[PDB]
Number of protein chains: 2
Amino acid sequence: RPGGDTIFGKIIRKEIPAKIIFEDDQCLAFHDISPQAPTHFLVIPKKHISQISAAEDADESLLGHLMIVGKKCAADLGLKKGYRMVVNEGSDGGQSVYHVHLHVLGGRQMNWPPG
Amino acid sequence: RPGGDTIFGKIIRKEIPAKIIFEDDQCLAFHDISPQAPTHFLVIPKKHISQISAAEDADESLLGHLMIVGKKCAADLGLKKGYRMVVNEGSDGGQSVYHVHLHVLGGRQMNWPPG
Ligand SMILES: OC[C@H]1O[C@@H](O)[C@H](O)[C@@H]1O
Ligand SMILES: OC[C@H]1O[C@@H](O)[C@H](O)[C@@H]1O
């Protein structure tokens, strides 16, 4: 609209406040309001891609860019002992917002299975 | 060596067998020998990147490519109700092999937290 019609679109357009960590021309990172670890933030693309299953071949760089920004923000937030990155797709994956988002969690030992 | 010096390097060079799903000029996907869901496979880059924290800006496309291949393989393996993609970094993240790898799990309801 630009930014999509989900709550993420409101965050991107600054219609509703968020604890934004970093922002560039392609994405934005902000803290998850329901953290599952001491540090839990999300990196979302400004381009609205509803689900990872709908991403096209041309979205390759953009998707890779979310992971680069994620590792940079994780280092900046002091997650030197490690972290886990997660992308949820659909019902079975637990996707709650239909705008592609990358979860980054750390600050504690992450267990296995990953859910 | 090419392909790295971890077991992944042996798989890439076909020195040890694996249940390979797909392979292109940049990556390879194969089933995880210790599945945590009905469908659990990995997509690994042929270029040896030890950890996601060490990936450079130029590895952006390659990292994005692992996710595109992942969603394509997930659809091909019949994971139409969803899945979860996971990248583990370091001790806290549970990274067991020092070669960047993307986990794709589905075929069951994935829970939250993701570990
Ligand atoms: O799945 C989207 C995520 O965004 C956050 O706003 C929620 O807590 C959820 O974890
Ligand atoms: O972390 C690397 C993964 O590769 C598989 O070989 C192991 O079971 C493990 O889950």
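Sequence positions for chain B are given in Swiss-Prot numbering; the residues included correspond to 12-126, in order.
The header says X-ray crystallography, 1.9 Å.
Every residue gets a Cβ built from N, Cα and C, even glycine.
Here is what Swiss-Prot records for this protein:
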ACT_SITE  B:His112  active site, tele-AMP-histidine intermediate
BINDING   B:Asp43, B:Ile44, B:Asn99, B:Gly105, B:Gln106, B:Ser107, B:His112, B:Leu113, B:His114  AMP binding site
DOMAIN    B:18-126  domain 'HIT'
MUTAGEN   B:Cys38 to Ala  No effect on its ability to convert adenosine 5'-O-phosphorothioate into 5'-O-monophosphate
MUTAGEN   B:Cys84 to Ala  No effect on its ability to convert adenosine 5'-O-phosphorothioate into 5'-O-monophosphate
MUTAGEN   B:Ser107 to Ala  No effect on its ability to convert adenosine 5'-O-phosphorothioate into 5'-O-monophosphate
MUTAGEN   B:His114 to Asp  Nearly abolishes its ability to convert adenosine 5'-O-phosphorothioate into 5'-O-monophosphate
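Annotated features taken from Swiss-Prot, shown on the structure.
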{"residue": "B:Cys38", "record": "mutagenesis position", "DSSP (3 states)": "strand"}
{"residue": "B:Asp43", "record": "AMP binding site", "DSSP (3 states)": "coil"}
{"residue": "B:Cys84", "record": "mutagenesis position", "DSSP (3 states)": "helix"}
{"residue": "B:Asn99", "record": "AMP binding site", "DSSP (3 states)": "strand"}
{"residue": "B:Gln106", "record": "AMP binding site", "DSSP (3 states)": "coil"}
{"residue": "B:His112", "record": "active site, tele-AMP-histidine intermediate", "DSSP (3 states)": "coil"}
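The Cβ neighbour count for B:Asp43 (AMP binding site), using a 10 Å radius and every protein chain shown, is 17. For the recorded positions B:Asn99, B:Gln106, B:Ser107, counting C-beta atoms within 10 A of each C-beta gives the highest total at B:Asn99.
A gap of 8 Å separates the Cα atoms of the residue listed as 'active site, tele-AMP-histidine intermediate' and B:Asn99 (AMP binding site).
Checked against ligand 2, the mutagenesis positions B:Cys38, B:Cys84, B:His114 give no residue with a Cβ less than 6 Å away from one of its atoms. Sequence-distant neighbours of B:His114 (mutagenesis position) (same chain, 6+ residues apart, CB-CB distance under 8 A): B:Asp43, B:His51, B:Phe52, B:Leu53, B:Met96, B:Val97, B:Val98, B:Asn99. Counted with DSSP, the domain 'HIT' (B:18-126) comes out as 33 helix, 28 strand, 48 coil.
With the fewest other C-beta atoms within 10 Å around its C-beta, B:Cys84 stands out among the recorded positions B:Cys84, B:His112.
Long-range Cβ neighbours of B:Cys38 (mutagenesis position) (same chain, at least 6 residues apart, Cβ-Cβ under 8 Å): B:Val54, B:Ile55, B:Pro56, B:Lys57, B:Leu73, B:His76, B:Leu77, B:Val80. Checking the recorded positions B:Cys38, B:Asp43, B:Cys84, B:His112 against chain A with a Cβ-Cβ cut-off of under 8 Å leaves no residue at all.
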